[PDB]
Amino acid sequence: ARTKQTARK
Amino acid sequence: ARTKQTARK
Amino acid sequence: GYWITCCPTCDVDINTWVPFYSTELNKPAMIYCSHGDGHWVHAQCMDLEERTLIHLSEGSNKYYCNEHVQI
Amino acid sequence: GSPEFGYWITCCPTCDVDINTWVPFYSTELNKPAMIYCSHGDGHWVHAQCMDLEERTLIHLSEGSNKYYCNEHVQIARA
Amino acid sequence: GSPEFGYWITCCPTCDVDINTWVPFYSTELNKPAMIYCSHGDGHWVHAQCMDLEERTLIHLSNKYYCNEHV
Ligand SMILES: [Zn+2]
Ligand SMILES: [Zn+2]
Ligand SMILES: [Zn+2]
Ligand SMILES: [Zn+2]
Ligand SMILES: [Zn+2]
Ligand SMILES: [Zn+2]
């Protein structure tokens, strides 16, 4: 599924 | 990489 | 599209929002619901635990919000 | 079969897999074909055999934490 | 239309579309960018915005089309 702000900092 | 049915048997 | 009211019980508010997931900083994590034309919802409003969110983000599986999961 | 479970599907234009004729090929298969995930676009799964992956290449890919792009997408400028 | 693998691919070298920042541009954009199909061979889907197509052109094209990289 496409998400937002799920990128690992 | 994600995989399926690749586990040691 | 971030500061929308994503569902009848939506708790994400631009005047009160704070990071909840370890991947959030100044913006709320969102996930795409594939129902009908589709629409975006805040992950937190769906009560998704973080690992579930992450797994969804790393796969190609479709997602349906708590409102649309049932056919 | 039921494609909703993800195995018995047509993974690519040259996909050979069909539950009626499939047989185990890799040493790790039982009743389901081994598959690997392609990170192209929104993603998708393809049968390892359809990609012509040799067992040690497939197992090598699964033990590592790298993404994989199928033979159909790997050459698409992915900037 | 509906591209096979989504609306979030980087369609061209100049691809400006990021799912985390993408906002509606065309008078029609809801939750996904507008795309068009370049018929150059295999044929690939490209973002209308990235081809700097003005809406009247977009709407009009919807014979055949070829992206900026192919004409
Ligand atoms: Zn919400
Ligand atoms: Zn929904
Ligand atoms: Zn296949
Ligand atoms: Zn692929
Ligand atoms: Zn683009
Ligand atoms: Zn083109």
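Following Swiss-Prot, chain C shows residues 414-484, kept in their order.
If you check the header, you will see the structure was determined by X-ray crystallography, 2.4 Å.
From the backbone N, Cα and C atoms, a Cβ is placed for every residue, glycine too.
The following features are taken from Swiss-Prot:
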{"type": "MUTAGEN", "residues": "C:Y415 to A", "note": "Abolishes binding to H3K4me3 without affecting phosphoinositide-binding"}
{"type": "BINDING", "residues": "C:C419, C:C423, C:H455, C:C458", "note": "Zn(2+) 1 binding site"}
{"type": "MUTAGEN", "residues": "C:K440 to A", "note": "Binds PtdIns(4,5)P2 at wild-type level"}
{"type": "MUTAGEN", "residues": "C:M443 to A", "note": "Abolishes binding to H3K4me3 without affecting phosphoinositide-binding"}
{"type": "MUTAGEN", "residues": "C:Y445 to A or D", "note": "Still binds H3K4me3 and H3R2me2 but with reduced affinity"}
{"type": "BINDING", "residues": "C:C446, C:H452, C:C478, C:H481", "note": "Zn(2+) 2 binding site"}
{"type": "MUTAGEN", "residues": "C:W453 to R", "note": "Abolishes binding to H3K4me3 without affecting phosphoinositide-binding. Impairs enzymatic activity of the RAG complex"}
{"type": "MUTAGEN", "residues": "C:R464 to A", "note": "Leads to a strong reduction in PtdIns(4,5)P2-binding"}
{"type": "MUTAGEN", "residues": "C:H468 to A", "note": "Leads to a strong reduction in PtdIns(4,5)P2-binding"}
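Feature map: annotations from Swiss-Prot on the structure.
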residue	record	contacts (Cβ under 8 Å, 6+ apart)
C:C419	Zn(2+) 1 binding site	C:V425, C:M443, C:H452, C:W453, C:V454, C:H455, C:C458, C:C478
C:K440	mutagenesis position	C:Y415
C:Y445	mutagenesis position	C:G451, C:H452, C:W453, C:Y476
C:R464	mutagenesis position	none
C:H468	mutagenesis position	none
C:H481	Zn(2+) 2 binding site	C:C446, C:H448, C:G449
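The DSSP secondary structure for C:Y415 (mutagenesis position) is coil. Same-chain neighbours of the Zn(2+) 1 site beyond C:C419, C:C423, C:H455, C:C458, judged by a C-beta within 8 angstroms of the site's C-beta center, are, in sequence order, C:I417, C:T418, C:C420, C:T422, C:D424, C:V425, C:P441, C:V454, C:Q457, C:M459. Taking 8 Å as the upper bound (exclusive) on CB-CB distance to chain A, the recorded positions C:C419, C:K440, C:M443, C:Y445, C:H452, C:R464 give C:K440, C:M443, C:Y445 in sequence order. According to its DSSP assignment, C:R464 (mutagenesis position) is helical. Here the recorded positions are C:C423, C:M443, C:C446, C:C458, C:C478; the one with the fewest Cβ atoms within 10 Å of its Cβ is C:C423. Take the mean position of the Cβ atoms of C:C446, C:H452, C:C478, C:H481, the recorded Zn(2+) 2 site; other residues of that chain with a Cβ within 8 Å of it are C:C420, C:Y445, C:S447, C:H448, C:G451, C:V454, C:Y476, C:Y477, C:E480.
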